[PDB]
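*Asks:* Handing you this structure, nothing more for now.
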Amino acid sequence: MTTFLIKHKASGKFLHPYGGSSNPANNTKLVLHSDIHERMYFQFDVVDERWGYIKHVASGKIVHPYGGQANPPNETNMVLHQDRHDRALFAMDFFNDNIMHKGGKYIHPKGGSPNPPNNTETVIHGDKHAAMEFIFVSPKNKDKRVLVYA
């Protein structure tokens, strides 16, 4: 199914598991990093119309708010975990360019910087601004948007 990079729009860095492993342990944090390789490729498993799991290709683990809450508060870390459940549902809003968790909050770089350094953690946060925007691009062309829903 269609593979993509999650690119932070303001800085051009990508979502990675911290340490870049092909098999990250449960609860490894998701960070921003400039490197491109097969261990930062993602896919999107549609569950219910806009909602689905954001899946790390190399390991098959998916994105979760740490602790798996329905309504994680601001600053909750994004991590990878093997479990599938409704608290790991996100919508990939490719029109407003953001990623929304089921509870209504978004993925941010921690600190909200438009230029986070390599290995900055990502967190849940309710705010909307230029620095929490993400676009979904081809592994072979980091400037070409791809359709994550098909």
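Header says: X-ray crystallography, 2.1 Å.
Each residue, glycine too, has its Cβ placed from N, Cα and C.
Sequence annotations record features per position, and here Swiss-Prot assigns D-galactose 1 binding site to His16, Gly19, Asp35, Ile36, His37, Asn119 based on experimental evidence. A mutagenesis experiment is reported in Swiss-Prot for this position, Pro17 to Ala, and the note states: Loss of hemagglutinating and porcine stomach mucin-binding activities; when associated with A-16 and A-19. Under mutagenesis, Swiss-Prot gives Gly19 to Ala with this note: Loss of hemagglutinating and porcine stomach mucin-binding activities; when associated with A-16 and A-17. Among the features that Swiss-Prot reports, D-galactose 2 binding site is placed at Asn27, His64, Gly67, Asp83, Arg84, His85, with the record citing experimental evidence. According to Swiss-Prot, the mutagenesis experiment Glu75 to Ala carries this note: 3.2-fold decreased porcine stomach mucin-binding activity compared to wild-type. For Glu75, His108, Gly111, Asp127, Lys128, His129, the entry in Swiss-Prot reads D-galactose 3 binding site. In Swiss-Prot, a mutagenesis experiment is listed as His108 to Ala, annotated with the note Retains slight hemagglutinating activity and has 6-fold decreased porcine stomach mucin-binding activity; when associated with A-109 and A-111.
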*Asks:* Which residue, of the recorded positions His64, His108, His129, has its CB surrounded by the fewest other CB atoms within 10 A?
*Replies:* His129
*Asks:* In angstrom units, rounded to an integer, how far apart are the Cα atoms of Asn27 (D-galactose 2 binding site) and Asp35 (D-galactose 1 binding site)?
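*Replies:* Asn27 (D-galactose 2 binding site) to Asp35 (D-galactose 1 binding site), Cα-Cα distance: 21 Å.
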*Asks:* With H, G and I counted as helix, E and B as strand and the rest as coil, say where DSSP puts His85 (D-galactose 2 binding site).
*Replies:* coil
*Asks:* Express the distance between the Cα positions of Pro17 (mutagenesis position) and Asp35 (D-galactose 1 binding site) as a whole number of Å.
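*Replies:* Cα of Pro17 (mutagenesis position) to Cα of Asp35 (D-galactose 1 binding site) measures 11 Å after rounding.
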*Asks:* In whole Å, how far does the CA atom of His85 (D-galactose 2 binding site) lie from that of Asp35 (D-galactose 1 binding site)?
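*Replies:* With the alpha carbons as reference points, the distance is 30 Å.
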